[PDB]
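> Dropping the structure in here first, questions after.
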Amino acid sequence: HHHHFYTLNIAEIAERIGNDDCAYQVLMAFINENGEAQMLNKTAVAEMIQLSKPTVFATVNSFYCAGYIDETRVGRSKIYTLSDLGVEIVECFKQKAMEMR
Amino acid sequence: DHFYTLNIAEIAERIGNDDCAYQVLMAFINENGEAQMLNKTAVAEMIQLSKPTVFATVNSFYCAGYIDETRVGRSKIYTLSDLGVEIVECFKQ
């Protein structure tokens, strides 16, 4: 293509994500059973979520743009990992009620 | 009280460099430079990408606080948030 600081309320972000089935699952996909932040590609993320690939891929790409996950290029592939911001958003889900994940 | 200090310059660069995110955010700025309200269907018709891609992007932009949502009857109408406005401002100068 040709077209190549703020105080954020992450509690309110957690609330909105909590109410979006795909967003919630994409974010928590990066947390393992031990509760640690793991590295994944989009294919991996999509494999643990029962929604279309285009939907999941776009959500992953959006989360990168938003600064919730960082990107590591390897060959033609991209590996994603939670950022500091992404982890703090995850932490907002501690003792938070969830309705139909 | 949990707030986070966001570097808008970083987000701005990431959004700017991604053809999909840039197009979705900028959809909300009319040809005259004024902010405008749009539903998901209108955003999709403005962009040469699949409907599922565009819809998921709008949804994640809402979650991120880049766009605000108003209910009109049963529909969801979206506008740039104060944060959304600030990101666009990074392109402006």
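Throughout, chain B uses Swiss-Prot numbering, with the displayed residues spanning 4-96 in order.
If you're wondering, the header gives X-ray crystallography, 2.0 Å.
From the backbone N, Cα and C atoms, a Cβ is placed for every residue, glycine too.
Copied straight from Swiss-Prot:
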- B:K43 to A: No DNA binding (MUTAGEN)
- B:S63 to R: No longer dimerizes, decreased DNA-binding (MUTAGEN)
- B:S63 to W: Dimerizes, decreased DNA binding (MUTAGEN)
- B:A67 to R: No longer dimerizes, decreased DNA binding (MUTAGEN)
- B:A67 to W: Dimerizes, decreased DNA binding (MUTAGEN)
- B:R74 to A: No DNA binding (MUTAGEN)
- B:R77 to A: No DNA binding (MUTAGEN)
- B:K79 to A: Decreased DNA binding (MUTAGEN)
> Please report the Cα separation of B:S63 (mutagenesis position) and B:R77 (mutagenesis position) in Å, rounded to an integer.
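Approximately 20 Å lies between the Cα of B:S63 (mutagenesis position) and that of B:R77 (mutagenesis position).
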> Can you list which of the mutagenesis positions B:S63, B:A67, B:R74, B:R77, B:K79 come closer than 8 Å to chain A, going by CB to CB distance?
B:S63, B:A67
> Hey, how far is B:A67 (mutagenesis position) from B:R77 (mutagenesis position), Cα to Cα, in Å?
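Cα-Cα distance, B:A67 (mutagenesis position) to B:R77 (mutagenesis position): 22 Å.
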> Provide, as an integer number of angstrom, the distance between the C-alpha atoms of B:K43 (mutagenesis position) and B:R77 (mutagenesis position).
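One finds 13 Å between the Cα atoms of these residues.
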> Just to verify: the residue among B:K43, B:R74, B:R77, B:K79 with the fewest other Cβ atoms within 10 Å, which of the mutagenesis positions is it?
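Least crowded of the mutagenesis positions B:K43, B:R74, B:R77, B:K79, by Cβ count within 10 Å, is B:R77.
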> Hey, which of the mutagenesis positions B:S63, B:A67 is the loneliest by Cβ count within 10 Å?
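Each of the mutagenesis positions B:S63, B:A67 was scored by Cβ atoms within 10 Å; lowest is B:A67.
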> Check the DSSP secondary structure of B:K79 (mutagenesis position), expressed as helix, strand or coil.
strand
